[PDB]
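What follows is a set of notes on a single structure, which appears directly below.
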Amino acid sequence: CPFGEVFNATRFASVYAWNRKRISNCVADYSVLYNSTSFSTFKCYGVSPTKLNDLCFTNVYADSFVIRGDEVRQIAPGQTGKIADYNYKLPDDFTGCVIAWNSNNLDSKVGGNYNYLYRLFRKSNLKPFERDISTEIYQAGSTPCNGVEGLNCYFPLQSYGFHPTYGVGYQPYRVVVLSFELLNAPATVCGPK
Amino acid sequence: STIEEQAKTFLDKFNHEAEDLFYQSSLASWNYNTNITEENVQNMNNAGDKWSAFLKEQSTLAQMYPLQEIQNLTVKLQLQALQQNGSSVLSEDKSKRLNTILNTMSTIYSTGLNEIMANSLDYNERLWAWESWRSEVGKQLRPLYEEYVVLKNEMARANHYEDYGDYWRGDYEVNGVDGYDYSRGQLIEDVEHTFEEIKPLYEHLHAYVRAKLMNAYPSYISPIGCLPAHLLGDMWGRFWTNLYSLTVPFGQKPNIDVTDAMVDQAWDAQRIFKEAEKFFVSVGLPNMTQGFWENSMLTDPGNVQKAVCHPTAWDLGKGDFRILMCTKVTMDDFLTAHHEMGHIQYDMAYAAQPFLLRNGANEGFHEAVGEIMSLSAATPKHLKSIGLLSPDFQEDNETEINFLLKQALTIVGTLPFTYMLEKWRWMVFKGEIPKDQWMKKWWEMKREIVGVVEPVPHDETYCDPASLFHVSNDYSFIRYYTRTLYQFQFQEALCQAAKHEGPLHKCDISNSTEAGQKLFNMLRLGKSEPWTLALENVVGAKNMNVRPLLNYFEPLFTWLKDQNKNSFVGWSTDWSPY
Ligand SMILES: *[C@@H]1O[C@H](CO)[C@@H](O)[C@H](O)[C@H]1NC(C)=O
Ligand SMILES: *[C@@H]1O[C@H](CO)[C@@H](O)[C@H](O)[C@H]1NC(C)=O
Ligand SMILES: *[C@@H]1O[C@H](CO)[C@@H](O)[C@H](O)[C@H]1NC(C)=O
Ligand SMILES: *[C@@H]1O[C@H](CO)[C@@H](O)[C@H](O)[C@H]1NC(C)=O
Ligand SMILES: *[C@@H]1O[C@H](CO)[C@@H](O)[C@H](O)[C@H]1NC(C)=O
Ligand SMILES: *[C@@H]1O[C@H](CO)[C@@H](O)[C@H](O)[C@H]1NC(C)=O
Ligand SMILES: *[C@@H]1O[C@H](CO)[C@@H](O)[C@H](O)[C@H]1NC(C)=O
Ligand SMILES: [Zn+2]
């Protein structure tokens, strides 16, 4: 089952354009993922992780992105913050698991890695599992922005700055969220019973 | 969509951009300080100019929000910090002239005698150094100061301030909060009340020092007069520590010094800093990070690399903390390491606050937090339960008297000096003292507050206050008074939580989590809350107070009272060597 291309991948996307990969028609060995002592956090909400190897689902999804270290706590149902409001929102009744591990050696450059972007301003909070890649200039007050930003007009996508000298709370963290979908269609993802 | 939400969005974007640029500039400055090359200077200049331009543009933008429609106090504080115009209120030519005056004063002071004044017992030589320095500095700095005063008053008045002294006092002002308000003019009353409480101890210490100096210099000191300025151990008389060789009570008992134990046990800088870390952890505060150990330099690079040797504590933002210090294996470096790690801990406390609120409550809390840690770490009980001093060192009251006098010569002997200097500058900025009456009135305040006489007459061409580094280079000087109180103000508050059962000078706050929590509750606040509330969170009082200092120095006070029975306490202003 293609977990190598999801976890051991060269490039991970920005938080605003998080990747979805649909996993189907495979046998999943979640023990090989749980028994790895390389993950800073591994939290499963709907179901116990130990039994992830003895259940069958239909349309497991893998969502991948990169965020800071102190924003990992925001990847949980019912949480608030910039990432949980404007970038990545999870349903309150969420079944699945979240894995996050440090990537300072990979994703931090000496002068600064400015490739990773996060959305800072938005008009309304996102519905769960909704993604926007738009780049319109935010209208702060009440005046026509008319394209190019001016007095009160802010570009909504800001850039993470990553140096190898930053603190643990500000170092890059790679996050993968596995979402389990369980309806009455035939199962396509199972463990080695 | 009122002014509130617009201000909040503006502050968010400003915080992000400012934090980015500040980290970049701080990294450039650190690289320059660790290794001195021309390229490092160029990078430092580039980063600094970018940061300054960004701040200027952001202030210009932030002036839009009227600040009257804001109900939240945090936003109001951040915008008020950001809206300050500064020197931009003046015209182009006036600002250029002010900058030129400041630069020329700095250069003329820097390129002009600290051993002829600290290690000399010759009256004539010290008088010559004193007069030569004042004649060849102040007589050149006088007109520049005369124009500096009026230009800075113009700047202050353009910013809806009475004068530039009020501009300085603006740090301690708290408004908008019920019960914790603090006006700009109440600082004068507080300082004067505190000094009136201080005076008698200074009188007795002055009498003791005069009696000893009479033996030191015969036929030059009057038993009822003042002390000449050039016999105070410093060029200005700011501290009295160098007199310890002449004014030691009991010189047959050596003082405590544990350098030899450090050398005999093979100590190094790393061991010193792990000892400091263990102390802070025992108190209850959080441990330090790996970045502190990896990215900070604790030894001298050698000769291939030149670095500035001044011990400093750096917080570069983005969770980056480090210390720059060339650590020798002595006892002074031990205390300095404790002081700077206390600075680092205070910085780590308020890392969660917004960018404009990442500083002390006022201009006197960092040094107080460092100094109380050093004082608690210098006690003989700590040195015994660290392993340096022998575990049988029954003290003798003579040693405590020596330690108290050594501390007094540095703490008490400087409060009248700083109070006089700040009051003189306040009156000069207010216009109470006209130009032609400056210097004379200066010496008047020297004979009525601190008790120091001029060896040689000084005309109005001289400028003696301009000879000091802080006065010439435009720095506030009241910071050194209030801190000296807050320090002890904190200590007695932490000893009670630590259940101290003796005199205050034997206080060690190790192995007491209650004191750690009491300190940390104030440390976490930063600049978000008024300094009155922060002070109350530790000491239970909202105002500056003196009684803890007297509680600390009481044994010296009673010993001096017993000793000075046959001598005269006080001074007369009529006596003059010339
Ligand atoms: C990623 O690579 C490491 C070693 O290169 C391997 O141990 C690990 O199993 C790989 N990840 C997955 C999901 O197989
Ligand atoms: C300055 O010293 C640092 C180490 O402290 C070194 O990395 C750097 O290369 C030096 N500067 C130059 C121009 O070599
Ligand atoms: C001011 O704004 C902060 C930001 O969330 C908020 O926590 C605080 O409650 C506000 N103060 C008020 C509403 O008095
Ligand atoms: C700063 O200067 C501008 C005009 O130069 C003025 O409108 C504004 O009120 C000033 N700000 C303050 C705080 O005085
Ligand atoms: C840092 O402090 C913690 C808490 O006391 C401790 O568990 C840890 O061992 C310390 N790390 C060191 C001394 O390297
Ligand atoms: C603090 O407690 C520890 C616990 O064993 C003890 O070793 C130490 O002597 C005590 N005092 C100091 C100053 O560390
Ligand atoms: C120190 O104590 C001894 C005996 O307790 C006493 O005789 C001596 O006068 C004391 N010295 C002082 C108080 O300076
Ligand atoms: Zn300090």
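Per Swiss-Prot, chain B residues shown: 19-130, 148-613, in order.
Note that Cβ sites are derived from N, Cα and C of the backbone, with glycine treated the same way.
Per Swiss-Prot, the features are:
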| type | residues | note |
| --- | --- | --- |
| ACT_SITE | B:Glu375 | active site, proton acceptor |
| ACT_SITE | B:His505 | active site, proton donor |
| BINDING | B:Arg169, B:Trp477, B:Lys481 | chloride binding site |
| BINDING | B:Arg273, B:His345, B:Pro346, B:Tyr515 | substrate binding site |
| MUTAGEN | B:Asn330 to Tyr | Increases slightly the interaction with RBD domain of SARS-CoV-2 spike protein. In sACE2.v2.2; increases interaction with RBD domain of SARS-CoV-2 spike protein; when associated with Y-27 and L-386 |
| MUTAGEN | B:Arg357 to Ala | Strongly inhibits interaction with SARS-CoV spike glycoprotein |
| MUTAGEN | B:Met383 to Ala | Slightly inhibits interaction with SARS-CoV spike glycoprotein |
| MUTAGEN | B:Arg393 to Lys | Increases very slightly the interaction with RBD domain of SARS-CoV-2 spike protein |
Open item on the list: Checking the contact step here: among the recorded positions B:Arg169, B:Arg357, B:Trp477, B:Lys481, B:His505, which have a Cα within 10 Å of the Cα of B:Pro346 (substrate binding site)?
Closed with: none
Task: B:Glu375, B:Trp477, B:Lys481 filtered to the recorded positions whose C-alpha is within 10 Å of B:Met383 (mutagenesis position) - done: none
- [ ] Using C-alpha positions only, work out which of the recorded positions B:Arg273, B:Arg357, B:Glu375, B:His505 is nearest to B:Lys481 (chloride binding site).
- [x] B:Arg273
Task: Gap of 17 residues [B:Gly130 to B:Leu148], endpoint C-alpha distance in angstrom - done: 10
Open item on the list: With CB distance below 8 Å as the criterion, list the recorded positions among B:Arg357, B:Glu375, B:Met383, B:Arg393, B:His505 that sit near chain A.
Closed with: none
Task: Length of the line joining the Cα atoms of B:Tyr515 (substrate binding site) and B:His505 (active site, proton donor), in Å - done: 11
Task: Nearest of the recorded positions (B:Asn330, B:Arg357, B:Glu375) to B:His505 (active site, proton donor) - Cα to Cα - done: B:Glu375
Task: Pairwise CA distance, B:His345 (substrate binding site) versus B:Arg169 (chloride binding site), rounded so that it is a whole Å - done: 27
TODO: Count the Cβ atoms, other than its own, that fall within 10 Å of the Cβ of B:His505 (active site, proton donor), considering every protein chain shown.
DONE: 16
Task: Secondary structure at B:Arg273 (substrate binding site), reduced by DSSP to three states - done: coil
Task: Conformational class of B:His345 (substrate binding site) under the three-state DSSP mapping - done: coil
Open item on the list: Can you tell me the CA-to-CA distance separating B:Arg357 (mutagenesis position) and B:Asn330 (mutagenesis position), as a whole number of Å?
Closed with: 7
